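> First the structure, then my questions, so here it is.
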Amino acid sequence: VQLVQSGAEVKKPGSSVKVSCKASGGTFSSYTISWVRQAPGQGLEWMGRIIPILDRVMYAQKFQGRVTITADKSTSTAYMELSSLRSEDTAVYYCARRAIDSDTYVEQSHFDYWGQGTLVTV
Amino acid sequence: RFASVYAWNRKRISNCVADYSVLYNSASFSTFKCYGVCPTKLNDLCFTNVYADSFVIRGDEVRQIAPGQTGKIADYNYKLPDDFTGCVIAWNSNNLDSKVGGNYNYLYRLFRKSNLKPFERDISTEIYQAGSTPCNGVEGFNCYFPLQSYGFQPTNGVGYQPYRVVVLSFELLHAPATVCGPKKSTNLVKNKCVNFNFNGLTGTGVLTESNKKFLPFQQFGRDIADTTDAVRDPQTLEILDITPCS
Amino acid sequence: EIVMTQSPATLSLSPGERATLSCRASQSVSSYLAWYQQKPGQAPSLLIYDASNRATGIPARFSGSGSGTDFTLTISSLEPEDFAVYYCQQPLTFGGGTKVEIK
Amino acid sequence: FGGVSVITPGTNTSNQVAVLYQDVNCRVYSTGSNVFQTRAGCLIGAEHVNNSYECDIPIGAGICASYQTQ
Amino acid sequence: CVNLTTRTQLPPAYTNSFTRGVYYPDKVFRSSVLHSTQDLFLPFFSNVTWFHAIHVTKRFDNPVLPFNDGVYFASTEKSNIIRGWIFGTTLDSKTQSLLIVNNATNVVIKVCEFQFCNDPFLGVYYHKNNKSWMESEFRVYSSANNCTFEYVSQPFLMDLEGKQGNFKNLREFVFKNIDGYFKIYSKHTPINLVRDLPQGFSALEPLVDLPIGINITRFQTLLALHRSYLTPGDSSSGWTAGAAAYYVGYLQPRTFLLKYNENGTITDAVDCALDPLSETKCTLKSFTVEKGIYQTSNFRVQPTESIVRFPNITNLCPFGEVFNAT
Ligand SMILES: *[C@@H]1O[C@H](CO)[C@@H](O)[C@H](O)[C@H]1NC(C)=O
Ligand SMILES: *[C@@H]1O[C@H](CO)[C@@H](O)[C@H](O)[C@H]1NC(C)=O
Ligand SMILES: *[C@@H]1O[C@H](CO)[C@@H](O)[C@H](O)[C@H]1NC(C)=O
């Protein structure tokens, strides 16, 4: 429904980037939230997807270990954490909604609404 | 030690007497309902097969533990035959099965390809597929480990609180009894018109020695009219013919 | 992950001409593709999902085709505002992308 | 659909039987050979003869059956 | 565990079920009556698959067979080779399976997630010492875990000698899996048998009702091997087939008219599906039919396929414009 994200930040190497996207209405009980990174000069690099309903998170191999995702139980709050921020890992990164689901668990094959993002640097 | 519903346990009760004395009237239970025998008469009967199914489910799932009632817990975890004889017993267990951050020790099968038949206990962990791409043990998209724990919490709504469910399933006297309610014996009376009870097969007639033999597992016989012809005495095992009173 | 290769690295055409963009998998993904349009200053937006099925709010000039491992994005007539970098996405991650430039 | 009648010589004599299908106009949903199609239905498993005799087991519509030399 | 070799590819011959495999359908005494019973029964006069072990050939015959709706199983021997059964679905440790094994120490029944040997076996060794046979091997499964059902009986000091001749002891069993219970019935009779089950009649008494909750679609038999000082010591080829036979049939829904004699033994029965005469006997509740015409059941053509052809409606009903509307 919504992808309300954080502002931009600059921080010390090794620090974690902890931000969340808030989705209201019926998002919590339906659609999941996917985190993707818009590295400069690149295409998008998907990082992971959190499903607060199944208590599960799916991750890109590229971002395993460094990216973990936490979420709340009310407003769907996709609280992504990127550990060990490096200065070379400067990017605009964001959340997007995965608009396909079912009660037969076909779950999320694709995306619909994307949030554009915020910059994290050092 | 209650089981996850996806893998509910079961214990056999045998070679024992009583404790069917409307134990539920202690009012420790949120619900008690029998689908066969009326509860107050359970303690007057003999049974050949008695079992207790033991597991933990959410409050809004309690209603699914019933013959004829469909739903995911009824179809993917624990299933009763519609032709069910027994009693379903349940109570709130927040003091044992709930934790502040959620008690996740109890698993449910949420993802399944087919429904269960009565009393099938499927403890498989095969990843469930829901789409055209195989997703072979990937986790995500079209596939998930079939089981999910539920975080029971002491502060959630009642339908989200844990309940302990025990289903007492049993067979009636169609074989020699092994479990009986409490009974007081009286002596065997031969000849004369006498009102008898044994293990059931209650009736009035004249008991005389029979010239019949029963196979070791039969206990009693039947006439063409489907009335008891003769019975074996639970004590000493003599076969007695039941003739009508004049 | 699901590895995808895109081609050409750069496509060169005039506005009004057809733009064809290729994406190829190392493994079959059935019909699970999405296509996106990237612009300077903007993360790419969704054009297509389900390989050929057009996304909500997207103009009729965009459509896709293909199955298994071989997929195409077609813009029947590329507009001056569509000289974007196009990308494919599999259920999990994105391909390399094709830059489109004016000839 | 229809009724099925079984023509039986007494079992203390023979275990051969013949079967009559009430509404079959042969178009039968079971077997063949020894098929006599009559107004009483299809009689399968009996030999029609051009002789005539006293009636033994009646079938209907002028036809009777019997067990003879077997 | 051990993949056995050196075998003649003896063919899957069939025999006649005749009038065997009726069973006692109840646990109630009846006598000097006829009674109509509905159950899963071995059909009369069916083609029963014959299986056979014989050395001469070096034939050991221990395949995976379908369980379907239940299995009629006969065991023919004097040699005590055929013993034990395996029941389950995939039979590969992925899920639980039921293992029933008769060894000299005891009879063990367990339900576990078992790791299969592919072709498991028991066996005896012929010792030079005392010129006698002794149980030496239990190469039955590689492992088991996650065991939920277990029963163990007393010792069975069975005659382990590799006795030759026609077969003298016949056991008959049925294995059927109903509403969570694995039901086992059996009986023993004397024989003089080589290939064709005697044209006899039997009803067998129940033994157990096992409260397992197990899904069974396939089963495999278990056979013993004979090893000696007259064979190679190699575990895959160093063996003797001895001599044994077994038969496998399947149960089908049937109605039988059963005849209970004085003292309640089922003495005879008629399979109501064999032919029009049997149908007549079942209809009349009699094993004797007088000369004449009887009507039996009826004839009805069954459907072969189905038609839906409903309205070609493609849009969806606007329930969401009613519910969650303001
Ligand atoms: C039993 O196995 C069959 C396949 O052999 C499967 O279709 C069926 O759903 C299984 N039943 C249970 C309870 O797993
Ligand atoms: C038996 O042969 C099969 C062939 O597929 C093989 O996978 C298995 O490991 C072999 N077992 C032993 C004990 O050699
Ligand atoms: C044969 O004799 C040996 C002596 O070492 C003994 O161990 C073995 O148990 C005996 N076998 C039988 C079948 O009695």
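Residues displayed in chain B correspond, in order, to Swiss-Prot positions 346-591.
Each residue, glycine too, has its Cβ placed from N, Cα and C.
According to Swiss-Prot, the protein has these features:
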- B:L452 to R: Increased resistance to neutralizing antibodies. Decreases HLA binding to NF9 epitope. Increased binding affinity to human ACE2 (MUTAGEN)
- B:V483 to A: Increased resistance to neutralizing antibodies (MUTAGEN)
- B:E484 to D: Increased replication in human TMEM106B overexpressing cells (MUTAGEN)
- B:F490 to L: Increased resistance to neutralizing antibodies and human covalescent sera neutralization (MUTAGEN)
- B:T376 to A: In strain: Omicron/BA.2, Omicron/BA.2.12.1, Omicron/BA.4, Omicron/BA.5, Omicron/BQ.1.1, Omicron/XBB.1.5, Omicron/EG.5.1 (VARIANT)
- B:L452 to Q: In strain: Omicron/BA.2.12.1 (VARIANT)
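Are these features on the surface or tucked inside, and what are their neighbours?
In three-state terms derived from DSSP, B:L452 (mutagenesis position) belongs to an extended strand segment. Around the Cβ of B:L452 (mutagenesis position), the same chain contributes B:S349, B:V350, B:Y351, B:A352, B:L492, B:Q493, B:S494, B:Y495, each under 8 angstroms and 6 or more positions distant in sequence.
Cβ environment of B:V483 (mutagenesis position): B:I472 lie under 8 Å away, each six or more residues apart in the same chain.
Cβ neighbour count for B:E484 (mutagenesis position): 13 (other Cβ atoms within 10 Å of its Cβ, all protein chains included).
In sequence order, B:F456, B:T470, B:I472, B:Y473, B:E484 are the residues of the chain that are 6 or more apart from B:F490 (mutagenesis position) and have a CB within less than 8 Å of its CB.
Summarising the environment of B:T376 (variant position), the number of other Cβ atoms within 10 Å of its Cβ, over all protein chains shown, is 14.
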> Go through the recorded positions B:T376, B:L452, B:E484, B:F490 for me and flag any whose C-beta is under 8 angstroms from a C-beta on chain A.
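Cβ contacts with A, in sequence order: B:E484.
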